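Since the structure comes first, as structure tokens, the remarks are kept for the end.
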Amino acid sequence: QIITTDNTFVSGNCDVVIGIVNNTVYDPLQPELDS
Amino acid sequence: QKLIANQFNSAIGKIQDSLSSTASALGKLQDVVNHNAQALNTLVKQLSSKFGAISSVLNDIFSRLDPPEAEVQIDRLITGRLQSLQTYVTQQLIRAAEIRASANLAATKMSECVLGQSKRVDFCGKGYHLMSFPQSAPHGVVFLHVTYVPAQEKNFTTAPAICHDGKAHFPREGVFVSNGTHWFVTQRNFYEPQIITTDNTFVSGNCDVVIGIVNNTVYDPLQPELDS
Amino acid sequence: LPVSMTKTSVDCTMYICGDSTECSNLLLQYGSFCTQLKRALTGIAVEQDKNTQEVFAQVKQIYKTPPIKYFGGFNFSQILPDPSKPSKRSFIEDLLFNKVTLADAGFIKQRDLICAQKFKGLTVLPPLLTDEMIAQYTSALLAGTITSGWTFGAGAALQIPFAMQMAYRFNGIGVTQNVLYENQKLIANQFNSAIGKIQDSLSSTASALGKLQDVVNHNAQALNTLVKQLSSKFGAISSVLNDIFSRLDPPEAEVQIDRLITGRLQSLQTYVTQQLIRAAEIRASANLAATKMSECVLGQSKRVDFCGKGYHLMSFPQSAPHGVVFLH
Amino acid sequence: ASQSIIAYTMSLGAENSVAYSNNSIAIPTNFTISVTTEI
Ligand SMILES: *[C@@H]1O[C@H](CO)[C@@H](O[C@@H]2O[C@H](CO)[C@@H](O)[C@H](O)[C@H]2NC(C)=O)[C@H](O)[C@H]1NC(C)=O
Ligand SMILES: *[C@@H]1O[C@H](CO)[C@@H](O[C@@H]2O[C@H](CO)[C@@H](O)[C@H](O)[C@H]2NC(C)=O)[C@H](O)[C@H]1NC(C)=O
Ligand SMILES: *[C@@H]1O[C@H](CO)[C@@H](O[C@@H]2O[C@H](CO)[C@@H](O)[C@H](O)[C@H]2NC(C)=O)[C@H](O)[C@H]1NC(C)=O
Ligand SMILES: *[C@@H]1O[C@H](CO)[C@@H](O[C@@H]2O[C@H](CO)[C@@H](O)[C@H](O)[C@H]2NC(C)=O)[C@H](O)[C@H]1NC(C)=O
Ligand SMILES: *[C@@H]1O[C@H](CO)[C@@H](O)[C@H](O)[C@H]1NC(C)=O
Ligand SMILES: *[C@@H]1O[C@H](CO)[C@@H](O)[C@H](O)[C@H]1NC(C)=O
Ligand SMILES: *[C@@H]1O[C@H](CO)[C@@H](O)[C@H](O)[C@H]1NC(C)=O
Ligand SMILES: *[C@@H]1O[C@H](CO)[C@@H](O)[C@H](O)[C@H]1NC(C)=O
């Protein structure tokens, strides 16, 4: 499944995890953010 | 991760110091040999008993007494040694039942703690069972129970739910605490405070049914991105 | 669940010999029987205290109760110890101690009682842990279970409100926290009405504590069938030791007294074998009781029918004579 | 100095008193990984 902010959670910055990989997280609000 | 690895290595390195000293760590495996050797040394010492006869040796009876009267005293030794062997076999059967009852517990522990994670309290260590590492032992097995022991506690002021707009907000997987001024949401086993939002809590009911409810603002990640 | 047994010590020269004859010199012809019997009996006596140390000595910190007793509407007055009674027991444990009719050695002075089997060489050893120490282990477990939850059995004692502790324990069975906080008074009244019917269910039917009465009945029946074998002659002329010496004469006296000595040694070996079988049964029962204590009192078990009939929430231990009583 | 055999009452453990309250919970900030030997 796509990383869509409902399957993950945010905790701290990305400099303490050993072995992190840069990728994008798809916010499911901004496509539907017409207002 | 590095603190966890350092604590894990320092907890492994103390098992060597605890097993190199104190001289009585592997006592349960020593008693199994020390009971069988004692039961065998009792068996070799009951051959020196006469059991009501004139001699314990079987050779100086038939060359001493005649075929008829020799029998009365040969049977006295035979029924004594057979009773001793019967007592030894009965005690060995009881000890084998004890070793079977211990080996079944060891097999269930090897199944539930080495091959997986057990939720049973104090089954595989004093604490939250993380891992189990078996090691080879003479006439037994030795488990290394990796546990999770909490430390450095801190006491705050708690509440069951939060009143935002006349609605009760109960935590999903956390608990409300307070450092005196603000209120947060925190995991039950580690102090990690977070802002009380709509994703951490759920709405069920109103503000007059919960005994001990408090007042705070429940945040939401939509209305900051909706007003602008 | 039975935990411990009555410890017994057997003397050979008072049971086999009549404690006044010269048959002790004939007892050395058999050899090392009595050393093996005393070693097995002392092993049983050590294991009967090891069972109590494995069941009741779970925690190492004696936890106490607060003086003001409010836990969200719940009434623990039947499981907490009563300070009015000098035994420092609860209102339930007194009913558990007044139902098991064993021979208590609490009498100060010392027409005969059932303890006249000591004169035949059958003594009773007192346990290492007294009842006032089991009642303090039970109080230390209850004051940890009520005030802390499962945290006192897995590390440091972390305090929690009991209304939030039961809301924690409802989440482990699949029920959300909103059911408790809207119906807390009904839950507290149901808990009080269920604890109040425990003493009414124990004061009736006369067989609620039969598993603790059966071990005392077996310990009495073994001693009774051990003192009843002393009147048996095993095929000889009489069961009296000096009557054989007074009736007959040396050559045929020893052919008629070895039949008694071997029979008494066989009866003692039978008693030791049956006590060893009963010790294995009670050791298995004590291991089961310690596992039940660790998995239901010191935590919440998701096992089916292990901590009661239903979805297990909490368990409370009670001190019992030669056993333990759980409130699931 | 003078070693001798002494008799005493068996101690059950330390006397602890958990500070229970209606609005007080305790959450730890650290942890300790311990290895326990079971033979
Ligand atoms: C993940 O992304 C960050 C940010 O884009 C990267 O950090 C940059 O790395 C380059 C190359 O070393 C540097 O020139 C920049 O100065 C860095 N920027 C910052 C803000 O640190 C990082 O290297 C990326 N990691 C991977 C594995 O691709
Ligand atoms: C309770 O926690 C809050 C949040 O961490 C503290 O509020 C912060 O306090 C620091 C220091 O005074 C300020 O720099 C921040 O701007 C504050 N943040 C917010 C959102 O107010 C608060 O001080 C803590 N209270 C106590 C008594 O420790
Ligand atoms: C939480 O907020 C509510 C209001 O939303 C408080 O209820 C008020 O209590 C005062 C004092 O008795 C009354 O005069 C008001 O009429 C109440 N308002 C309503 C709307 O009922 C409540 O007391 C607050 N709780 C705490 C602990 O501060
Ligand atoms: C907890 O339960 C006990 C037992 O029902 C209560 O004790 C009774 O209280 C009533 C009310 O005064 C008396 O009439 C009875 O005589 C008491 N019985 C006994 C055996 O003491 C006790 O009050 C309850 N406590 C709470 C806080 O509800
Ligand atoms: C021991 O003797 C004293 C005085 O003779 C008496 O008061 C006490 O009760 C006796 N104790 C036992 C256990 O017989
Ligand atoms: C809170 O924790 C501190 C430090 O452990 C302790 O001194 C204090 O008594 C505790 N108070 C309560 C109410 O638990
Ligand atoms: C908890 O609330 C009850 C009822 O108001 C009160 O009697 C008790 O003292 C409170 N407990 C504490 C520790 O304040
Ligand atoms: C936790 O304990 C370790 C070792 O005692 C220490 O290095 C670390 O700083 C502690 N962490 C906190 C947050 O106190």
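Note that chain D is numbered according to Swiss-Prot, with residues 688-726 shown in order.
Method reported for this entry: electron microscopy, 2.8 Å.
The backbone N, Cα and C atoms fix where each Cβ goes, and this holds for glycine too.
Under its natural variant entries, Swiss-Prot includes D:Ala701 to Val with the note: In strain: Beta/B.1.351, Iota/B.1.526. For the natural variant D:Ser704 to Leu, the note given by Swiss-Prot reads: In strain: Omicron/BA.2.12.1. Natural variation at this site is recorded by Swiss-Prot as D:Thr716 to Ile, annotated: In strain: Alpha/B.1.1.7.
The two recorded residues, D:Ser704 (variant position) and D:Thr716 (variant position), have Cα atoms 21 Å apart. Checking the variant positions D:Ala701, D:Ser704, D:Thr716 against chain C with a Cβ-Cβ cut-off under 8 Å leaves D:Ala701, D:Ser704. Filtering of the variant positions D:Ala701, D:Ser704, D:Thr716 by Cβ separation from chain B (threshold: under 8 Å) yields D:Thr716, ordered along the sequence. Cα-Cα distance from D:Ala701 (variant position) to D:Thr716 (variant position): 24 Å (rounded to the nearest whole number). Annotation for D:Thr716 (variant position): no spatial neighbours, criterion Cβ-Cβ under 8 Å with sequence separation of six or more. The number of other CB atoms found within 10 A of the CB of D:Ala701 (variant position), across every protein chain shown, is 9.
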